[PDB]
Every structure is written in C-alpha cells, then in structure tokens.
Amino acid sequence: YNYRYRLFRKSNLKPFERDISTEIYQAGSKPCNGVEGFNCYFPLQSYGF
Amino acid sequence: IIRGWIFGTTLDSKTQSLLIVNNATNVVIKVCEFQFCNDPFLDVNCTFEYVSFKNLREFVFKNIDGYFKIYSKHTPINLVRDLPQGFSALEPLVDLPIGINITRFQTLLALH
Ligand SMILES: *[C@@H]1O[C@H](CO)[C@@H](O[C@@H]2O[C@H](CO)[C@@H](O)[C@H](O)[C@H]2NC(C)=O)[C@H](O)[C@H]1NC(C)=O
Ligand SMILES: *[C@@H]1O[C@H](CO)[C@@H](O)[C@H](O)[C@H]1NC(C)=O
Ligand SMILES: *[C@@H]1O[C@H](CO)[C@@H](O)[C@H](O)[C@H]1NC(C)=O
C-alpha cells in the first residue's frame, strides 16, 4: 500500500514541475482549514499492489 | 552588501524554496523546505543542492519548463545617482534542473 500519487491537484502540472505539498485541498465549498472530511479528502492516495 | 536571493511561492517551509547565497562568485544554491527568519539577513525535503558607485552588476532570472536559467554581467560605472544609460548584453552563467514553481522573490543582505 506504500506507492503513492496525488489523486487531485488544485492546479495542473507544469512540464517537469514537482510538488511535495501535503495540503488536504477543497474537495468542495467549505474551507476545512486542517480538517479531513467532506469538502476535504486528503489527496496523497496510494496503489494497492 | 548584497549576497543572495529567495525564490518560491509561500516562502514558509510548507513547500520547496530556491535559496541562493553568494560571496561575489562562490555560491551555495539549495531548494529545500526552508524555515527562514521573519527578516532575512546573512550574519557578518532537500532534493537539490549546487555549489560554484564604482561597480554595477546585472542579472536576468527566468524559470521555464522545470529549469531555472541565470544570465549576468559585471562592469565598473560612473553614474552614482541611477541606473546607467548605454548598451550591454548579459551572458549565461547556469541552468538548473530544479523542477519548482516560482511566484515570489526577495533579496538577501549581509548585516552586522
Ligand atoms: C504556482 O504557485 C501559485 C501560488 O503562489 C499558484 O497560484 C494559485 O493557483 C490557485 C488555483 O490552483 C488560485 O486560486 C490562486 O489564486 C493562485 N495564487 C496566485 C498567487 O496566483 C499556481 O497555480 C502554481 N502553478 C502551478 C502550475 O501549479
Ligand atoms: C561563502 O559563504 C559560505 C558560507 O555561507 C562559505 O562556506 C564559503 O566558503 C564562502 N566563500 C567565500 C569565497 O567567501
Ligand atoms: C519531507 O516530507 C515528509 C513527509 O512526506 C516530512 O515528514 C519531512 O519532515 C519533510 N522533510 C523536510 C526537510 O521538511
């Protein structure tokens, strides 16, 4: 379960851009401000190999 | 007195920031998730690092397709008052494969 990708990004990748950031993102309207839940599904998902 | 630059987006350890520290022509460059002080000065995931009025220095910095490009020139001058007229062309120094987003910058000074 370790190998990882961001399931979302709030801006699409520039050519050869990298992004380490651990932001939860707005998956909806509400500013969740560090909460995970509806409007805020944390993006760094992983494969199940 | 002028000895470096900060470049990046949030500039606050939440993401990578290109830091250049210089003493004329020897240089340290890093891109790491730096936590700076609130007033940046030089006292008289760390994925990239590199190491190298009488006077005018000129530079052009541009960030394209995941590479950061620097051009420069040095010359002595006579106009103390302001940016001088006349013609000169900068030449490339370095091209760094750093892969980073940049929307803000700040200059770094050596203080007592
Ligand atoms: C590079 O970084 C900037 C932040 O400094 C990103 O700009 C923000 O993008 C969002 C949309 O994703 C906007 O809502 C904000 O208003 C933007 N802020 C600024 C200061 O412009 C920018 O999207 C990033 N570039 C890439 C390609 O990810
Ligand atoms: C430039 O400053 C760094 C410390 O920030 C130092 O390691 C380096 O030796 C200095 N080089 C010169 C030419 O003074
Ligand atoms: C690099 O990212 C990890 C989380 O993936 C974090 O724990 C670590 O502190 C970061 N390293 C630095 C130098 O900030």
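Using Swiss-Prot numbers, chain B covers 100-143, 165-172, 186-245, in order.
The backbone N, Cα and C atoms fix where each Cβ goes, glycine too.
According to Swiss-Prot, the features are:
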VARIANT   B:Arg102 to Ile  In strain: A23.1
MUTAGEN   B:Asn121 to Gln  Partial loss of biliverdin affinity
VARIANT   B:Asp138 to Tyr  In strain: Gamma/P.1
MUTAGEN   B:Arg190 to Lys  Partial loss of biliverdin affinity
VARIANT   B:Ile210 to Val  In strain: Omicron/BA.2.75
VARIANT   B:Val213 to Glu  In strain: Omicron/XBB.1.5, Omicron/EG.5.1
VARIANT   B:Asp215 to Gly  In strain: Beta/B.1.351
VARIANT   B:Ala222 to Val  In strain: 20A.EU1
MUTAGEN   B:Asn234 to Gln  Increased resistance to neutralizing antibodies
Cβ-Cβ distance under 8 Å to B:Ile210 (variant position), same chain, at least six residues away: B:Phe186, B:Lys187, B:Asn188, B:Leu189, B:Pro217
Cα separation, B:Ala222 (variant position) to B:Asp138 (variant position) (Å, whole number): 34
Candidates from B:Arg102, B:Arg190, B:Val213, B:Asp215 close to chain A, where recorded positions are judged by Cβ under 8 Å: none
Contacting recorded positions for ligand 1, chosen from B:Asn121, B:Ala222, B:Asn234 when the Cβ sits under 6 angstroms of any of its atoms: B:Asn234
Pairwise CA distance, B:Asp215 (variant position) versus B:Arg190 (mutagenesis position), rounded so that it is a whole Å: 13
Cβ neighbours of B:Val213 (variant position) where a neighbour is any other Cβ within 10 Å: 8
Assigned conformation of B:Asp138 (variant position) - DSSP reduced to three states: coil
Nonlocal neighbours by CB distance (under 8 Å) for B:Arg190 (mutagenesis position), same chain, sequence gap 6 or more: B:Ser205, B:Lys206, B:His207
Distance, B:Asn121 (mutagenesis position) to B:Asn234 (mutagenesis position) (CA atoms, angstrom): 22
Nearest of the variant positions (B:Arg102, B:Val213, B:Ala222) to B:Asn121 (mutagenesis position), judged by Cα-Cα distance: B:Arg102
DSSP three-state assignment (helix, strand or coil) for B:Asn234 (mutagenesis position): coil
B:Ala222 (variant position) versus B:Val213 (variant position) - Cα distance in angstrom: 21
